[PDB]
Amino acid sequence: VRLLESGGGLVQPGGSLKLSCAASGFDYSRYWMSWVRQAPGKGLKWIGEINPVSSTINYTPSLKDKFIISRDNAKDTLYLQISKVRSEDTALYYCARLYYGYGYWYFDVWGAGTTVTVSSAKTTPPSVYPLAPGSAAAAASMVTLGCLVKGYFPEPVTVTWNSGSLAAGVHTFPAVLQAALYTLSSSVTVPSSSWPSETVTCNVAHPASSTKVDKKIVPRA
Amino acid sequence: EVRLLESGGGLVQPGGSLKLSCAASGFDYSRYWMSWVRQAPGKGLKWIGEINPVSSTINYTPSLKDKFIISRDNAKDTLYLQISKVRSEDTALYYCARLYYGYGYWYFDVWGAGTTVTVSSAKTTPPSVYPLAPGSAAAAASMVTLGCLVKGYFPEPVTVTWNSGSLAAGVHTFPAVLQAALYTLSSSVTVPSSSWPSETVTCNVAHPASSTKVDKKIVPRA
Amino acid sequence: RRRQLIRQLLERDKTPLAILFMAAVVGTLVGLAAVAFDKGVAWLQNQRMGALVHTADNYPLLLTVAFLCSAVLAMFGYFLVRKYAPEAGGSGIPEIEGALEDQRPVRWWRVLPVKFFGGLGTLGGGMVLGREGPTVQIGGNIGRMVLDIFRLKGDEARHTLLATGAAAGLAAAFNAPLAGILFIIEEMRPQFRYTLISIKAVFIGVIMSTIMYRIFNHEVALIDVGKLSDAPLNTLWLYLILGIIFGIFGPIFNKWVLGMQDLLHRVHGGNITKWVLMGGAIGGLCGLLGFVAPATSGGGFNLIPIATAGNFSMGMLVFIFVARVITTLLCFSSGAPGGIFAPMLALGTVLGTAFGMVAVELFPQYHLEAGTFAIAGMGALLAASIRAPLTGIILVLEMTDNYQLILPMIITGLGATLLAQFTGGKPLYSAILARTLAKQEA
Amino acid sequence: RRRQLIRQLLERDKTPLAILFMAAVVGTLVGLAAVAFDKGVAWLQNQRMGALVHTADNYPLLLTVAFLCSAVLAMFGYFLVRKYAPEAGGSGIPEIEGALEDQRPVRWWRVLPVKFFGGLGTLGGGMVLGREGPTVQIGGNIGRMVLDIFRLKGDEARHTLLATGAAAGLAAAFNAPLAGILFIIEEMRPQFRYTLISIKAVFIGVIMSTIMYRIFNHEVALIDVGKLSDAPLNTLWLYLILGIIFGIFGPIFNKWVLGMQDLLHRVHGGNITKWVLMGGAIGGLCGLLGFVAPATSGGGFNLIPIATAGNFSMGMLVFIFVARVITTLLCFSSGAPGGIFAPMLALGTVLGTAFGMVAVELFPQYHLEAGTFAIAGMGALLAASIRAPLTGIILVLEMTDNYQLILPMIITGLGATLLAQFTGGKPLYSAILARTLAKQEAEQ
Amino acid sequence: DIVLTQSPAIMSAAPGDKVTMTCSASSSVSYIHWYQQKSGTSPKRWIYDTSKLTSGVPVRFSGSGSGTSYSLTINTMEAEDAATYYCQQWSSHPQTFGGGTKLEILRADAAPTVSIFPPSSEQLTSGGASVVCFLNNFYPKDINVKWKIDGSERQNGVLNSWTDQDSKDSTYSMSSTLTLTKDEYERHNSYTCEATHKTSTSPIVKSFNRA
Amino acid sequence: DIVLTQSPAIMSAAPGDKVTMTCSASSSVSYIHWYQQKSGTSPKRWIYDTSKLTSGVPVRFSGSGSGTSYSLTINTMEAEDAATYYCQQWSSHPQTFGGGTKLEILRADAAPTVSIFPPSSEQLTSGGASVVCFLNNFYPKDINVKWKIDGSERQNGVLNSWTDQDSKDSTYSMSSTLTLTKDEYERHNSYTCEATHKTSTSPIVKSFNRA
Ligand SMILES: CCCCCCCCCCO[C@@H]1O[C@H](CO)[C@@H](O[C@H]2O[C@H](CO)[C@@H](O)[C@H](O)[C@H]2O)[C@H](O)[C@H]1O
Ligand SMILES: CCCCCCCCCCO[C@@H]1O[C@H](CO)[C@@H](O[C@H]2O[C@H](CO)[C@@H](O)[C@H](O)[C@H]2O)[C@H](O)[C@H]1O
Ligand SMILES: CCCCCCCCCCO[C@@H]1O[C@H](CO)[C@@H](O[C@H]2O[C@H](CO)[C@@H](O)[C@H](O)[C@H]2O)[C@H](O)[C@H]1O
Ligand SMILES: CCCCCCCCCCO[C@@H]1O[C@H](CO)[C@@H](O[C@H]2O[C@H](CO)[C@@H](O)[C@H](O)[C@H]2O)[C@H](O)[C@H]1O
Ligand SMILES: CCCCCCCCCCO[C@@H]1O[C@H](CO)[C@@H](O[C@H]2O[C@H](CO)[C@@H](O)[C@H](O)[C@H]2O)[C@H](O)[C@H]1O
Ligand SMILES: CCCCCCCCCCO[C@@H]1O[C@H](CO)[C@@H](O[C@H]2O[C@H](CO)[C@@H](O)[C@H](O)[C@H]2O)[C@H](O)[C@H]1O
Ligand SMILES: OC[C@H]1O[C@H](O[C@H]2[C@H](O)[C@@H](O)[C@@H](O)O[C@@H]2CO)[C@H](O)[C@@H](O)[C@@H]1O
Ligand SMILES: OC[C@H]1O[C@H](O[C@H]2[C@H](O)[C@@H](O)[C@@H](O)O[C@@H]2CO)[C@H](O)[C@@H](O)[C@@H]1O
Ligand SMILES: OC[C@H]1O[C@H](O[C@H]2[C@H](O)[C@@H](O)[C@@H](O)O[C@@H]2CO)[C@H](O)[C@@H](O)[C@@H]1O
Ligand SMILES: [Cl-]
Ligand SMILES: [Cl-]
Ligand SMILES: [Cl-]
Ligand SMILES: [Cl-]
Ligand SMILES: [Cl-]
C-alpha cells in the first residue's frame, strides 16, 4: 500500500507544471484523494481534494486555474497542475489518501512527497567524490568513509550505501546552497575489518536530472 | 469498448518455448474467467484451457504435463500463456477469450484478434519484389491488369498495397505458397487504360519480420 | 394455558404437505404470469415507439399518434375493468387484503383476464403506474384458482395459498423475493388477529416465482446504481431530517390520492362511457408526455439510476417531482388498473436526491454524494404513505444492493413512519379498503 | 365483523408515544451492555494469551496454564448461574420466549448481573458459545427493567419493551439490525396467538442498539468474506441438495443437544458443586484446545472467512466439523451461559465448504467456487435446527454482503427447514421451552 | 470428450434466401452456442443457450435443437452473412467446438479474365524465371489451368493459389506460377496459360512469345 | 479559516518525563487529528478523533481536549519519540493544520568522533579542493569547529551543517567543509580541523599533511 509522487523539480516563475501520484495496494477508486504541501522547514498546507468520480473537486482559496487537481482511476494516478508559478509554490508536495472514523476526515496515508523548485537557474547533476582516509590508515576498531556530493540543482539528492545494505552507521548532512548550487556529504562507519577487505560504495540519485551516480570508495596507495 | 489484444506470437524453432500475452482493456478483468483457444491453419477451434479470477483454479485440455502454463496478472490486467517443447503442431492462431454464461452453460464471451505462432527451423528471409507488366505487344484493352511478384520470404505475413492504398478498387492479393522453406505470392491490380501507363502504378510491399519496406514502379516492357 | 402451550410448542411448524406442494404450483404460475405480463407491457411500449418513427417528420402528427396510440390502449383497459371486473381497478392490493380478512371475494374467473389484459393497456400505453398492483392481485387470484381447481379445504389453505400468490406476485415484479415475504408478514396479513397463513409455504411460492423470473430475465437488473459511498456516523442526523420531511409529506400525499379519487369520480359520475373516455384522455396525456418529457411519465424506473448519480440539475428534479406527483395522482386515482407502489419509489428517489444536493453544498466537510440520500428516500414514500417500512427498506436493499447504507435507510424510513403517524396519516392500503368496505355498508 | 374491521383499519399503526420513546431508551441501554459485554470477553481472551507468553517455554506448564486459566473462568460462570439465577443458564432465548408467552418471569435484578458476568467467564475462557444468548436475555431483562422503573402498564408495553430488548440484543451481537427485527417477527413472538407487540417500537430499539455498536466498533466487520462469484441457474439444484443434507442433520443434531443435557445432568445429579466442577473441566478443555487446535474451540467466527476462501483441506474440514460438533454440545448442553446460535453458523460454513469442494471436482463445467456453498450453508443449521430460516438468511446476508447468492441461500435454507419438518424434528428453542415448562409442573 | 460435427462443411446460398446449417454430438448436449467468423476477424458470439441472440445479431438469425441435434438458420440470408459459423458446447467437460460451416454467397456464373506475364528483367538477371498467370474474377470457383511451352503441356514447377470469395463482386480469382531457371526459360519461345472454366468448353488461352 | 496554534513550537524532555503539547483553535473544533513527522519522513497519522490511536502507535501516547483546547500527551516519552507533531481539524471546512510542536530529546553526554579527509584525486582534476571534516555522534548540539591551515586560522570558505537529532540514540552530527581552488590548496601543506565540545576541556583536533 504505497503512494509514489513525481514530476517535481525546476520550473521558471510564471510557468506551470504537472505532478503525478501513483497509488497502489488498495482500490484507488472509491477513495477521496488529496494534496498537501510543505514549504521548506515550514508546516503543512492543504491544496485540494477530489472525489472518486471527480464529481466534487475542492480547493484552498486560490485564484483562477491556479491549481487543477485531476484523477485517472483507470491508471490509479492522481494529478496536480500549478500555473503562474511564484516562489510561494516552492515546497514539498504530498499526495494522500483520505479517510475518516466518526466522520471528521483525516489524511489516512501519505506519500514520500515530490519537490518543486521555483527558480530561473539550470538543472545541474551532482559531481560525486569519494572520501577515504588519507595515506595514514591509523586503524581503530571502526573506519569512517564518506562521499562528497557537489554542484547540483535543484534539491534533493538521496544517498545510500551498498544500496541500503549498510543502513546503520550512516548520516547524510543537509545540503547547503552557494553560487546557486548545492553541496552535501554522507558519512558511513564500518569495521576496520570490512574495509578495504570488502567493497563500500555510495549510491547517489538526483531525480531532477534523472541521474544516479554510484562511486566506490578506495584507499589511497 | 471491451478490448482483447493478444501478442507475443512470432517464429520459433522446434523444441523452443514461447510466452503469449493478452491485454484486457475496458472492463473489470478481475471477476472474469479468461481462456485461450487456438486455430491451426485451415482448421477448427481448439480449447487450450482457462483461468479463474484468483488463479486458484486452472484447467487445460487433455494434453501433456508442463506443456501449457496459463497464469494471469489481474493488477497488470493481462493474461499469459507459456508453451513448451513446441512442435509444428503448435503452429496456430492463438485466441484470448473472456468467459461468461447465460443459463449457466459457459460460452466464449468476447475474443481478441489473435497472434500467430509459427514453429519452424527455416530462417527469416526478406522478399524479392518483381513487377508484372503486360507483355511487349500487349493487347491494350479497356482495363489493364498489372501485378507484382513477392518471392522468397519467410515467415508470413507480408502486406501489399498499391499507390499507398489509394488504388483500392480491383486489387487482389493471392494467398502465399510455401516451397523449400520460402513463401511466394503475387498481387493483381486492374486499372483503366487511361490510368496506365499515363500515371504511375506502384506496388508497396512490407515484410516487417525482415524489416523490409519496398516500392516497385510498374512500367511498360520493351 | 401452560398445558395447551406445551402441546402447541411440540407441534410447531407442521404445515400440511398438501399446502406446501400447492404453494409451489401457485408460485410457478404467478412467476410465469408476471413474466408474460412484463413481456407484454414492453412489447406495446415498443410498438408505440416504432409508430412515432413512421411519423417523426410531422411534429404535429407525431404528437397526435402518441396521444391516440396511448388513448386507445388506455380506454381498452378502463373498459375491461368497468365492464367485467370493477374490483380490478387501481392497485388491487387493498382488494387482496380484503380477501385475507374474508371480507371481499376473489373472482379469479373474472380478474385474471381483466387485470392481466387490462393492465397491459394502461401500463403499455405508458401511464404512471406499477406492475406490482396487477402482479399482486393477479397472483392472489391465481392462489384462489388452484385452491378451487383442487378443492382444498380449510382456513389455512385459503389464507396461505392466497398469501403466497400475492407474495410471489410482488417478488416477480421487482425480482425481490425477500420483500415478497416481508410484505405479507408486515402489510397484507390480517392486521388485528391471528392467522393460519403458513410462512414456509409462502417462502416456497416466492422461490418458484423468482426462479421463473430469472429464467426469462437474468443478466439484466431492474435498477443498477453501482456501489455508492458509505455513511459516516456524524452524517446520520441528516437522514433523520430527510425522514421527517417524508413523514409530513406522506399523509398529505395520501389525502390527495383519496381526494382525487373523489374529484375524478364527479367527472364521470360513475358512467362507464364518460369514465372510459376520461381514462382515454389521461392515457393520451401520458403517451404524449412520454415523448415530450419522458421523466414526467411512465413507470419511472429509468430515471432512478440517473437521479442517483446526480446527473439531474436541481431545477429538473423539482420539475420532475411536481410533474410526477401530478401524473401519479391522475393515473392511480382515475381508477386505471395498476400499482402506485413503484411510482412512489421514483418520487422517493427524486426527493432524496434534491435533499442530497442541498446537503452536499452545506457540508463539504461531510464529503457527501447526492446518491446516498436518493437511496434512503427511495423507500421513504412507501414508509410514510403505505406504512410498510420494513418491506420498503428490504425492497430497496434488494434492488440497489448498497448494504452499507442500511443504517441511513432505516433511519429515513423510521422517521418517515413516525412523522406520518404523529401528523395523523394512515396506511394508504388500509384507507382504501376501509372506504371500499364503507360503501359496502351504506 | 365488517364495521369492527373498518374501525380498526382507520386506527392502524398508532403506537403510544410512551412506548416509542421507551423503546428508544431500551435499545440504547442494550447496545451499551452488548458493547461492554463484547469488550470484556475480548479483554479476557487477551489476558489468557499474554499468560501463555510468560510460560511458552515449558510446553507442559503452557498446556496447564491454558487449562486452569479457562477452568477458573468457566467455573466462576457456572457458579454465578447455579447460585443466583438458574434461568440464566444456556442460551436464554428459550426463557425470553417464555416471558413473551407470560409463562416465565423476567428476574432482571438477578439475570442482568448473572448473565453478564456469568457469560464473560464462559465466553472469555474460550468456550464454544455465542454472544447472542447473553445479549438476547440481557436485552430482554433490560426491557423489563425499564418497564418497572417507569411503571408503564398494559400488555402492549410489557410485550413490546421485552421484544425490542431482545431484538436490540441480537442486532448488537452481530451488527445485524434487520436480523434483529426478523428474529422477533418470525421466531420469538408468541407463536400461536395475536400479540400487541409494536413493530415500529422494535425497529426504534434496534436502530439505537446498532448505533451504539457502531460507535465502538466501526471500520472492522465481524466477518469479511469479500465478494464471491455469482450462481448460474443450472447450478441451483446443487444448493437444494445441500439443503436436504442440512434438513436431515438438523433434527439429529437437536436430539444430541437435548439428550446431552440429560446425559450431563446425570453426572452432577443437579449438585452445584459437581456441576461447577464439571463446567471447570469443560472450560479447561476449551482453553486448552484453544492453544493446541483453535479451530475446534471458541466462537468460531475466525475460521469462517478461512473456510469460505477454500483455504482448508477436506481432511481439516471433516476434523473441524466433528471436533466442533463435540465441543459445541459439551458447552451448550452443559448449561453454561451462552448461545448455540453463532456456533451453528460455524458448523454450517464448514459443512457448506466440504460440499462445495466436492461440487467443484464433480462439475468443472459449473465453474464453482467452494465459498458460495459455504455462504449457503452458513445459515442452514439455523434453518434446520432452530427453524428460523428467514432470520438465518437475512442474518447471513447482513454479515457477508453477498446478495447475488440470495437464491441459493434461500433454497438451501428452505430445503433444510423442509427436510427437518419431514424427518420429525422440532424448533430447538421451542423444544427447550417445552421441556422447561414440562418440569415446572411434573413437580406437582 | 464430446465431438461436434457441423453439416454442410461448406455451402453457398443466394441472398434473401433460407439458410440452414447443422450441428451434431457424439453424446447428449445442452445449450449450444454459435460463433461467426469472418477472415481477419475475431470470432463473435452469435447465438447462445441454443436459441438466444447476442446484442446486435439481426433477427433473421435463429437457433434450435435438443439432445443430439441442433441447428442455425437465417430466414432471408444477407450478403454480410458470408462467414464461417462454429458451434460450441459446454454442457460436458471439457468443451468442444465444431469443425465449422463455411457460408458463401451464390451468384451468376462469370468467366475468368485471364492474364499472362513474362518474367521481369529483374528476376532474370538473378537467374530465375517465373511466369505468372492471373485468372481473375470468376464464378463458380472450380477451374483448371494448363501451361504450354512451345505448344507442349508442362506440369512440373507449377504452383496455383486461390483467393477467398471476393467481397464487392463475390467472384473468385486464382494465380498460376511456372518457375524455371533462366536457362530453361531461354531454350523456348512460346508460353501459354489455358484456363478451362465452367462457363465454356473453349478454354481462354493467353500467351506470349519471347521471340 | 480555523487557525490552529500549537503550544511550544519547540520543547526538550528526558525519556521518562510525561510530556504534553497543546493545540488551540481560533474557534470551536472537534475530533481533531495528530500527525507524527520524524526527520526525513512523511507525516504519519498518529492520533485521530481526538483520542483514538492509529494501529501500531504505542500506548504511551494519548489524546484529549474539546472546544478550543486540545492536547497530545506522552506518558513517559521515549527517545524514539523525537519528531515534529502536527494537529489537524476538519470539523470545519476547509481543514487546517497546527504549526507543529518539535520535540527534542535530552540525554547524557557524548563526545564527537572526528574524521578528516583530503580533497580526492577525482576532485583535484576539476580544479577545486574540498577539505572535509566529519564530527559524528556528539551531545549536546553546541560545538565549535576550528580550521588551521599550516598553523594559521581560516574563516573564509568554511561550511558547516548539522544533522537533526538521531531517532534512536538522540545524538547529533555535523560536517565542516573547507573550499579552496586546486591552487590555494597546494600553496600550503598542513590541514587540521579542531573540534571543541563540553565533553572535553582540550579540543579534539585531526589533521593531515599534503606531503
Ligand atoms: C430514530 C432515532 C435514530 C436517529 C439517530 C441519529 C441521531 C443523529 C445524531 C448525529 O449527530 C449526533 O447528534 C448530536 C446532536 O444531539 C450532534 O451534536 C452533538 O455533538 C455536537 C458537536 O459535535 C454538539 O452540538 C453537542 O454536544 C451534541 O448534541 C452530533 O453530530 C452527534 O452527537
Ligand atoms: C431521535 C434522537 C435524536 C434527535 C435529534 C437528532 C440529533 C440532534 C439534532 C441534530 O444534532 C445536532 O444539532 C445541532 C443543533 O444543536 C447542530 O448544530 C450545528 O452542528 C453542525 C455540524 O456540522 C454545524 O455545521 C452547524 O453550526 C449546526 O448545524 C448539529 O449540526 C447537529 O449535529
Ligand atoms: C446487584 C444488586 C441487584 C441489581 C440492582 C437492583 C436494583 C433494585 C432492585 C433490587 O431487587 C428488588 O427487590 C425484589 C427482589 O429482591 C424484587 O421484587 C421481587 O421480590 C420477590 C423476591 O423473592 C419476588 O418473589 C417478587 O415477586 C418480586 O416483586 C424487586 O422488584 C426488585 O427491584
Ligand atoms: C429506581 C431504581 C430501580 C428500582 C426499581 C423500581 C421498580 C420495580 C418495579 C417492580 O414492580 C413490582 O415487581 C414486579 C416487577 O419487578 C411486578 O409484579 C411482580 O410480581 C408479580 C406477582 O404476581 C409477578 O408477576 C412478578 O414477580 C412481577 O410481575 C410489579 O411491577 C410489582 O410487583
Ligand atoms: C424449495 C424449492 C426448491 C428449489 C428448486 C430449484 C430448481 C430445481 C433444481 C434446479 O433445476 C434443475 O435444472 C436442471 C438443469 O441444471 C434441470 O435439468 C433437466 O435437464 C433436461 C432439460 O433440459 C431434462 O431432460 C432433465 O429431466 C432435467 O434434469 C433439472 O430438471 C432441474 O432440477
Ligand atoms: C421443484 C423442482 C424439483 C426438485 C429439484 C430436482 C433437482 C434434480 C432434478 C433434475 O436435475 C438433476 O441434475 C441434473 C440436471 O441438472 C441431472 O443429470 C446430471 O447428471 C450429471 C451428474 O454427473 C451432471 O453432470 C449434469 O449436470 C446432469 O446431466 C440429474 O439426473 C437430475 O436429477
Ligand atoms: O364464469 C365461469 C367460471 O366460473 C365458474 O364458477 C362459478 C363459481 O363456481 C360460483 O361461485 C359462481 O358464483 O361464479 C362462477 C360462475 O358461475 C365455473 O365453474 C368456472 O369453471 C369458470 O372458469
Ligand atoms: O372453476 C371454478 C371452480 O369453482 C369451485 O369453487 C368454489 C368454492 O368451492 C366455493 O367457495 C364457491 O363459493 O366459489 C368457488 C367458485 O370457484 C370448485 O371448487 C371448482 O371445482 C371449480 O372448478
Ligand atoms: O401444528 C402447528 C401449526 O403450525 C404452523 O403454523 C405456523 C404459521 O405458519 C405461522 O403463522 C407461524 O407464525 O405460526 C405457526 C407456527 O406453528 C402450520 O402452518 C399449521 O398447519 C400447524 O397446525
Ligand atoms: Cl386499489
Ligand atoms: Cl399498489
Ligand atoms: Cl437454553
Ligand atoms: Cl399474529
Ligand atoms: Cl443461542
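Numbering, chain D: per Swiss-Prot, residues 17-460 in sequence.
Method of determination (from the header): X-ray crystallography, 2.4 Å.
In case you wondered, yes, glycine gets a Cβ from its N, Cα and C as well.
Among the mutagenesis results in Swiss-Prot, D:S107 to A has the note: Uncouples chloride transport from proton transport. The residue drawn here is the original one. Among the features that Swiss-Prot reports, chloride binding site is placed at D:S107, D:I356, D:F357, D:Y445, with the record citing experimental evidence. Record note (Swiss-Prot) on the mutagenesis of D:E148 to A or Q: Abolishes proton transport, but permits the transit of chloride ions. Abolishes gating, permitting continuous rapid transit of chloride ions; when associated with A-445. One mutagenesis experiment catalogued in Swiss-Prot, D:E203 to K or R, is accompanied by this note: Decreased proton and chloride transport. Here the residue is the original one, while Swiss-Prot reports the published mutagenesis D:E203 to C, I, L or V with the comment Abolishes proton and chloride transport. Experimental mutagenesis is annotated in Swiss-Prot for D:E203 to D or H, with the remark: No effect on proton and chloride transport. Quoted from Swiss-Prot, the note on mutagenesis experiment D:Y445 to F or W is: No effect.
What Swiss-Prot annotates, mapped onto the structure for a quick look.
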residue : record                : CB count, 10 Å
D:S107  : mutagenesis position  : 26
D:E148  : mutagenesis position  : 31
D:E203  : mutagenesis position  : 22
D:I356  : chloride binding site : 29
D:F357  : chloride binding site : 30
D:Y445  : mutagenesis position  : 25
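You'll find the Cα of D:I356 (chloride binding site) roughly 15 Å from the Cα of D:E203 (mutagenesis position). DSSP assigns D:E148 (mutagenesis position) to a helix in the three-state reduction. Look at D:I356 (chloride binding site): DSSP puts it in coil.
The chloride site in the record is lined by D:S107, D:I356, D:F357, D:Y445, and its two most distant CA atoms lie 10 Å apart.
Between the alpha carbons (Cα) of D:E203 (mutagenesis position) and D:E148 (mutagenesis position) lies a span of roughly 14 Å. If you measure from the Cα atom of D:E148 (mutagenesis position) to that of D:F357 (chloride binding site), you get 7 Å.
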